[PDB]
Structures are given as C-alpha cells and as structure tokens.
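Beneath this line is the structure, given in structure tokens, with notes to follow.
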Amino acid sequence: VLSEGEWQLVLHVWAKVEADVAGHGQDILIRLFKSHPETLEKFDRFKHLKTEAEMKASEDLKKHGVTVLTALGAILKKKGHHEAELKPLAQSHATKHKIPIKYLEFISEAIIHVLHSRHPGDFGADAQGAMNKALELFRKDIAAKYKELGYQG
Ligand code: HEM
C-alpha cells in the first residue's frame, strides 16, 4: 500500500506538474509515441503525425495531454480511494479504445522520465520510488476491471 509519507512525496511533485499541465502533457505523449510507435495507431486523431516537430505543433495533441493529466491528477489526489474515478476509465479503455495493460506500463515510464527531466530537486530517488508505486496501484486496479470484462488476457 502507499504510506502517508509516500503519498506526500507524490502529491508534492504533482502540485508542480499542475503549474503547467499542458506542457507536461505534450512531453509525456511525445515520449510515448517516439519510444513505442505502435501506441500512436490507437489514435485515429493523431496517426497522421510523422515527426517530433509535427507532434509539438499540434494543438489537438496538447488538448489530449491536458485531458489525460487532469484525469490522472484526480485519481492521485484520492490517495488510493479512487474507485469512482477509475471504474469509468477502465470500462472505456477496455471496451471502446481497446488499450492493452502493457501500454499503461509504457505511459507510466514516460511520466517518470518527464518528471525527472523537469523537476530534479523534487524528484529524487525517494520520490521516484513513491511515484512508481502510485502508478503500479493505478495499473493493478485497472487490470482487475479488465479481467472482469474479459480483456485482461
Ligand atoms: C495515465 C493513463 C491514462 C489516462 C488517465 C487516460 C485518460 C483518458 C481520458 C480521461 C480520456 C477521455 C474519456 C474516455 O474516453 O474515457 C481518454 C481517451 C482516450 N485514451 Fe486514454 N488515458 C490514459 C492512457 C492511455 C493510453 C496509454 C492510450 C493509448 C496508447 C490511450 C488512448 C486513448 C484513446 C484512443 C482515447 C480517445 C481519444 C479521442 O479520440 O478523443 N489512453 N483517456
């Protein structure tokens, strides 16, 4: 489980992300798409983007980054008591968007990398370990909903 001190590390760095939600969101999605190109194919909205420069110039991509980080922040601020928020997300990602759990692992790695690049002083090893645990909890709870619906695999 996460301890109170671990949650405090997570939420202290998250308060810094919220001073620039759009910029963080852009960086995280670009990192995902460049490191794991198969993920771009799940987005009919974005699959025309071929270069990093094109990704950086897209306002629609920046808008989706804000949607993703706003939803994640709402989950993290519940400190584990996130059923109401998480259940609808799991349902749409399993049955409509068809996102494998592995791609949730990939985006979690992208989040960690961008937080370390933008906030080294508040993102030392202790904070990294707490954020990894928070994102593991997120994935574990989505995976349990996927299995109920027959999408875990
Ligand atoms: C931190 C993880 C993630 C969060 C919090 C998140 C959140 C959201 C939210 C709030 C929406 C809009 C409402 C909905 O459709 O449920 C959405 C849409 C979507 N997400 Fe996720 N997402 C995450 C990861 C991913 C990943 C890894 C992929 C693909 C590789 C993905 C693919 C999509 C798609 C295709 C849509 C629909 C976009 C559109 O065409 O409007 N998501 N996501």
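All residue numbers given for chain A refer to Swiss-Prot; the residues shown span 2-154 in order.
If you check the header, you will see the structure was determined by X-ray crystallography, 1.1 Å.
Cβ atoms are placed via backbone N, Cα and C, with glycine included.
Each residue in the domain 'Globin' (2-148) gets a DSSP state, and the totals come to 119 helix, 0 strand, 28 coil. For 2-148, the entry in Swiss-Prot reads domain 'Globin', with the evidence type sequence analysis.
Residues or ranges marked as nitrite binding site by Swiss-Prot: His65.
Same-chain residues at least 6 positions away in sequence with a Cβ under 8 Å from that of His65 (nitrite binding site) are, in sequence order, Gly26, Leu30, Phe44, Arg46, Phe47. The feature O2 binding site is assigned by Swiss-Prot to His65.
Under the heading heme b binding site, Swiss-Prot lists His94, citing experimental evidence as support. The Cβ of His94 (heme b binding site) has 20 other Cβ atoms within 10 Å, all protein chains considered.
Annotation of the natural variant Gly122 to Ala in Swiss-Prot: In metmyoglobin; the original residue is retained in the structure shown. Cβ neighbours of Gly122 (variant position) (same chain, under 8 Å, six or more residues apart in sequence): none.
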